[PDB]
Structures are given as C-alpha cells and as structure tokens.
Amino acid sequence: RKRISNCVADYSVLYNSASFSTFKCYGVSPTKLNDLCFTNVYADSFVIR
Amino acid sequence: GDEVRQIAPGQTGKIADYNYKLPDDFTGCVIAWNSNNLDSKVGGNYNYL
C-alpha cells in the first residue's frame, strides 16, 4: 500500500507504454478524472491469477 | 484486444479519447472478434495505426 501525494496525475504517459486488460472506476466516471483531484490516494499493488 | 473495453460510452483511453469516441446517447451494437490469424504476420503487422 503506497501513499501517493503532492503530485499531478495526468495518466497520459501510461498510454505510450502500458496497455491495461481492465480499468474500472467505482465512484467516479473515467472521463472526469482529468477534471478532479483527490483528498488522499493509496495504491494497493499485488499479483494475482 | 485490451482496448476492446474502450469501445463503449463513458470510457477513456488512447482510443476513446484520440481515435474513436462514442456518444453517451448511443443506440446500436458493438461487435468484436479476434483476428490473430488474419491481421498478424511473422515479423509483425505494422499496417494498423
């Protein structure tokens, strides 16, 4: 669980290299994320089947 | 393949935003199937941009 703070989240950089099998926002719409900022962010990172 | 999910209303990504955007008032059908045995060759197929 990584804490993300004090930064600009563009996510446009990811397009040139990453290709996600799934992307899913609960809560908020995927198209509003550029027009939004967050109170705290945690990134829960793990490998599954 | 991983971009098939992006061909939908409300989605974002390099395709939803840059190359093929759907209306949020869309009536119709999205049909997709793999073409791994047609649109790909050895040395890779670089004709799809």
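Per Swiss-Prot, chain B residues shown: 404-452, in order.
For this deposited structure, the header notes the method as electron microscopy, 3.1 Å.
Just so it is clear, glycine is given a Cβ too, placed from its N, Cα and C backbone atoms.
Secondary structure at B:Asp405 (variant position), as computed by DSSP, is coil. Among the natural variants in Swiss-Prot, B:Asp405 to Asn has the note: In strain: Omicron/BA.2, Omicron/BA.2.12.1, Omicron/BA.2.75, Omicron/BA.4, Omicron/BA.5, Omicron/BQ.1.1, Omicron/XBB.1.5, Omicron/EG.5.1; complete loss of interaction with host integrins. The residue drawn here is the original one.
Under the DSSP three-state reduction, B:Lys417 (variant position) is assigned to helix. Packing around B:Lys417 (variant position) is summarised by its Cβ count: 14 other Cβ atoms lie within 10 angstroms of its Cβ, all protein chains included. Among the natural variants in Swiss-Prot, B:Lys417 to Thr has the note: In strain: Gamma/P.1. The residue drawn here is the original one.
Natural variation at this site is recorded by Swiss-Prot as B:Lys417 to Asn, annotated: In strain: Beta/B.1.351, Omicron/BA.1, Omicron/BA.2, Omicron/BA.2.12.1, Omicron/BA.2.75, Omicron/BA.4, Omicron/BA.5, Omicron/BQ.1.1, Omicron/XBB.1.5, Omicron/EG.5.1; May enhance affinity to human ACE2 receptor.
B:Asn440 (variant position) is surrounded by 6 other CB atoms, counting those within 10 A of its CB over all protein chains shown. Listed in Swiss-Prot is the natural variant B:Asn440 to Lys, annotated as follows: In strain: Omicron/BA.1, Omicron/BA.2, Omicron/BA.2.12.1, Omicron/BA.2.75, Omicron/BA.4, Omicron/BA.5, Omicron/BQ.1.1, Omicron/XBB.1.5, Omicron/EG.5.1.
In three-state terms derived from DSSP, B:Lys444 (variant position) belongs to neither a helical nor a strand segment and is classed as coil. Natural sequence variation is annotated in Swiss-Prot for B:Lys444 to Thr, with the remark: In strain: Omicron/BQ.1.1.
According to Swiss-Prot, the natural variant B:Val445 to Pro carries the annotation: In strain: Omicron/XBB.1.5, Omicron/EG.5.1. Taking Cβ-Cβ distances under 8 Å and a sequence gap of 6 or more within the same chain, B:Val445 (variant position) has no neighbours at all.
What Swiss-Prot says about the natural variant B:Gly446 to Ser is this: In strain: Omicron/BA.1, Omicron/BA.2.75, Omicron/XBB.1.5, Omicron/EG.5.1.
DSSP assigns B:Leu452 (mutagenesis position) to coil, not to a helix or a strand. When Cβ atoms from all protein chains are considered, those within 10 Å of B:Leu452 (mutagenesis position) total 4, not counting its own. Under mutagenesis, Swiss-Prot gives B:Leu452 to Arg with this note: Increased resistance to neutralizing antibodies. Decreases HLA binding to NF9 epitope. Increased binding affinity to human ACE2.
For the naturally occurring variant B:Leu452 to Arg, Swiss-Prot gives the following note: In strain: Delta/B.1.617.2, Epsilon/B.1.427/B.1.429, Kappa/B.1.617.1, Lambda/C.37, 19B/501Y, Omicron/BA.4, Omicron/BA.5, Omicron/BQ.1.1; Contributes to cellular immunity evasion and increases infectivity.
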- Task: Out of B:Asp405, B:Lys417, B:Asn440, B:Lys444, B:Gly446, point to the one nearest B:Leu452 (mutagenesis position) in space (Cα versus Cα); all of them are variant positions in the record.
- Result: B:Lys417
- So of all those variant positions, B:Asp405, B:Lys417, B:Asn440, which one's Cα sits nearest to B:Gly446 (variant position)? B:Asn440
- Item | Cβ atoms near B:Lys444 (variant position) (within 10 Å, other residues, all chains) | 9
- Is any of the variant positions B:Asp405, B:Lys417, B:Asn440 near chain A, in the sense of a CB under 8 A from one of its CBs, and if so which? B:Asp405, B:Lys417
- Item | Densest Cβ neighbourhood among B:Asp405, B:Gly446 (variant positions), 10 Å radius | B:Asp405
